[PDB]
Protein chains: 2
Amino acid sequence: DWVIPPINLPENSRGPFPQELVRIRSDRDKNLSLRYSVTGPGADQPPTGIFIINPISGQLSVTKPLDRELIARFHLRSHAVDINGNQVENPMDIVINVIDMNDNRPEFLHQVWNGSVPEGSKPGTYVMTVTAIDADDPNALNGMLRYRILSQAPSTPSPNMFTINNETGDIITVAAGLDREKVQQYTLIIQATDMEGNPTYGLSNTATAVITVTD
Amino acid sequence: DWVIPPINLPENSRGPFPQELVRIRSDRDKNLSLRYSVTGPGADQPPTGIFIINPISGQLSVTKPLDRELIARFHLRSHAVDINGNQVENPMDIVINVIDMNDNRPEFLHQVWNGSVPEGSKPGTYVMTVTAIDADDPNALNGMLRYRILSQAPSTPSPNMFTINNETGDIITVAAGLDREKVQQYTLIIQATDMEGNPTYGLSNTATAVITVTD
Ligand SMILES: [Ca+2]
Ligand SMILES: [Ca+2]
Ligand SMILES: [Ca+2]
Ligand SMILES: [Ca+2]
Ligand SMILES: [Ca+2]
Ligand SMILES: [Ca+2]
């Protein structure tokens, strides 16, 4: 069979609805009067009525806005029948990929994280790991996160005693001079931002990490 | 066989080129490496190079702006061949319609039209008929004319002694007091305007109508 290629379709479709996707037809038109129809999950199986087809023209249409997070792919099959109901073509697979859109922001597993670190710890010492998640596709830019520290109270002896690992969320000491008798609890605001942490196009969320220095 | 439907295309395309039309493929690409091509007047036969297809991806494209008044329809055929060169599908017929654009203004059959009317004639008299053509599609708005008079000479006894049949181009008298000893010859300027005469968008052209009154 000469098949039609996969239909890639951005989620949160703008409208107006029902928007057309593709017109299909069987070259048997010229002989006899036909009737088109589509079957499978999306059409005549739950969730029904999302994809519809014109019995006459073969114009396949989508009715509602899609959501990759709910259904990321639809496998449909189109058919062709004559006036007294007989199959005139081998049902064609129509694959519909719901393309991902950056429609939900990062989310830390907790609002406050807690960590510890012994005083006078050599630069390079590991303290704790914050992690966040994103309901977008991890393979798409929409789902790829990057962490950064925004603030650091108090700001002594250095205004950045710590560094966050860009990708992994692991926090490390860069500075020396951790002295409990001077600063007991550093408090960081970490920001996880998506799309490789693109400032303009990236969504963000923040959390807090409280690093107690111990004796 | 399931086939792709006709492709519609406005003439006088803007670009940039090559602008793509439709991606086709054969479901044999899963088994073996394929190679697509196109044939016919428009592809490999004269005029050559207007339409092309990507050997690997099957993306069909247009290279140049089209012109309905030169070629209004293209009959192509797509092929799919295996590595060694054998056909792997029945060539698919591809129909391409060049949709009309209003790209040329109306044209009168004569610059100067002559006509007659007996003196003192009744209001309602046919005197002559003027007709203009249009190289655009008669059935589209781009080729549907509306005639009308722009000015008269002289403007006595009335400033508008005549009127034009809005659609047909039959000129009809709307005033009496025609007299060879007062005004021997009138001379009108008629204006054919396309697109149901739409003053804003429609293109126009003018011609003359010389109406002699007789004893
Ligand atoms: Ca969504
Ligand atoms: Ca996101
Ligand atoms: Ca998404
Ligand atoms: Ca043209
Ligand atoms: Ca035209
Ligand atoms: Ca025209």
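Sequence positions for chain A are given in Swiss-Prot numbering; the residues included correspond to 160-374, in order.
According to its header, this structure was worked out by X-ray crystallography, 3.3 Å.
Any Cβ shown, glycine's included, is placed from N, Cα and C.
A:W161 to A appears in Swiss-Prot as a published mutagenesis result, with the remark: Loss of dimerization; when associated with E-173. Here Swiss-Prot describes A:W161 to A or Y as a published mutagenesis experiment; the accompanying note says: Loss of calcium-dependent cell-cell adhesion. According to Swiss-Prot, the mutagenesis experiment A:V162 to A carries this note: Decreased calcium-dependent cell-cell adhesion. As annotated by Swiss-Prot, Ca(2+) 2 binding site applies to A:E170, A:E228, A:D259, A:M260, A:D262, A:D295, with the evidence given as experimental evidence. What Swiss-Prot lists as Ca(2+) 1 binding site is A:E170, A:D226, A:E228, A:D262. Listed in Swiss-Prot as a mutagenesis experiment, A:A239 to M is described as follows: Loss of calcium-dependent cell-cell adhesion. Among the features that Swiss-Prot reports, Ca(2+) 3 binding site is placed at A:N261, A:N263, A:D293, A:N301, A:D353. For the mutagenesis of A:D262 to A, Swiss-Prot gives this note: Abolishes dimerization. The structure shown keeps the original residue. Here Swiss-Prot describes A:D293 to A as a published mutagenesis experiment; the accompanying note says: Severely impaired the binding of calcium to all three sites.
When the CA atoms are compared, the recorded positions lying within 10 A of A:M260 (Ca(2+) 2 binding site) are A:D226, A:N301, out of the candidates A:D226, A:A239, A:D293, A:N301, A:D353. Less than 6 Å separates the Cβ from ligand 2 in the case of A:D293, drawn from the recorded positions A:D226, A:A239, A:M260, A:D293 in sequence order. Cβ atoms within 8 Å of the centroid of the Cβ atoms of A:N261, A:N263, A:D293, A:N301, A:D353 (the Ca(2+) 3 site) belong to the same-chain residues A:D262, A:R264, A:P265, A:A294, A:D295, A:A299, A:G302, A:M354, A:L362, site residues excluded. Listed recorded positions: A:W161, A:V162, A:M260. Those with a CB under 8 Å from a CB in chain B, in sequence order: A:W161, A:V162.
Among the recorded positions A:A239, A:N263, A:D293, A:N301, none has a Cα sitting within 10 Å of the Cα of A:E170 (Ca(2+) 2 binding site).
With all protein chains in the displayed structure included, the most crowded Cβ environment within 10 Å among the recorded positions A:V162, A:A239, A:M260 is that of A:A239. Of the chain residues outside the Ca(2+) 2 site list A:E170, A:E228, A:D259, A:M260, A:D262, A:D295, A:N171, A:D226, A:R227, A:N261, A:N263, A:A294, A:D296, A:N301 have their Cβ within 8 Å of the site's Cβ mean position. In this structure, none of the recorded positions A:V162, A:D259, A:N263, A:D293, A:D295, A:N301 sits close to ligand 1 with a C-beta under 6 angstroms from any of its atoms.
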